[PDB]
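For reference, the structure discussed in these notes is given below.
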Amino acid sequence: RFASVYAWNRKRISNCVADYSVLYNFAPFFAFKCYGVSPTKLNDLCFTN
Amino acid sequence: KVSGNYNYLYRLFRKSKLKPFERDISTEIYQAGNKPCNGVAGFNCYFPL
Ligand SMILES: *[C@@H]1O[C@H](CO)[C@@H](O)[C@H](O)[C@H]1NC(C)=O
């Protein structure tokens, strides 16, 4: 039930272990343009929310 | 620049730590993952600068 562009549902996630590795086995990831934060280092840099 | 100052670049990907007072001028491809990138610079192979 993916939402549309006009109305997006925000999810506040403040208690879990952010393992950004299982996402690699979700799709070939055609569009993976990332910003200043390095994709290869995400486990070391902890985020407030 | 009002449009963009695409004259400065900086490295995000390095194999290991950088000892003081040395340089890493290198236009290579960062071979992350198992796929042996051969200059394709596709998925999991991103331009370090
Ligand atoms: C520095 O030397 C190592 C080992 O010889 C080599 O792998 C690396 O590419 C070199 N880097 C530069 C910037 O010369």
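Here chain B follows Swiss-Prot, giving residues 444-492 in order.
Placement of Cβ uses the backbone N, Cα and C atoms for every residue, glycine included.
Taken from Swiss-Prot as is:
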{"type": "VARIANT", "residues": "B:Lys444 to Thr", "note": "In strain: Omicron/BQ.1.1"}
{"type": "MUTAGEN", "residues": "B:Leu452 to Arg", "note": "Increased resistance to neutralizing antibodies. Decreases HLA binding to NF9 epitope. Increased binding affinity to human ACE2"}
{"type": "VARIANT", "residues": "B:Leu452 to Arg", "note": "In strain: Delta/B.1.617.2, Epsilon/B.1.427/B.1.429, Kappa/B.1.617.1, Lambda/C.37, 19B/501Y, Omicron/BA.4, Omicron/BA.5, Omicron/BQ.1.1; Contributes to cellular immunity evasion and increases infectivity"}
{"type": "VARIANT", "residues": "B:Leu452 to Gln", "note": "In strain: Omicron/BA.2.12.1"}
{"type": "MUTAGEN", "residues": "B:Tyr453 to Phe", "note": "Decreased HLA binding to NF9 epitope. Increased binding affinity to human ACE2"}
{"type": "VARIANT", "residues": "B:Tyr453 to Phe", "note": "In strain: B.1.1.298"}
{"type": "MUTAGEN", "residues": "B:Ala475 to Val", "note": "Increased resistance to neutralizing antibodies"}
{"type": "MUTAGEN", "residues": "B:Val483 to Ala", "note": "Increased resistance to neutralizing antibodies"}
{"type": "MUTAGEN", "residues": "B:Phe490 to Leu", "note": "Increased resistance to neutralizing antibodies and human covalescent sera neutralization"}
Let me check the 10 A CB neighbour count of B:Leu452 (mutagenesis position). How many other CB atoms are there?
9
Within a 10 Å radius of its Cβ, which of these mutagenesis positions (B:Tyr453, B:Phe490) has the fewest neighbouring Cβ atoms?
B:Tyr453
Out of B:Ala475, B:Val483, the listed mutagenesis positions, fewest other Cβ atoms within 10 Å surround the Cβ of B:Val483
B:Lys444, B:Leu452, B:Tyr453, B:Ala475 filtered to the recorded positions whose C-alpha is within 10 Å of B:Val483 (mutagenesis position)
none
Quick one: of B:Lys444, B:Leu452, B:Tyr453, B:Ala475, B:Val483, B:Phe490, which recorded positions have a CB closer than 8 A to some CB in chain A?
B:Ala475
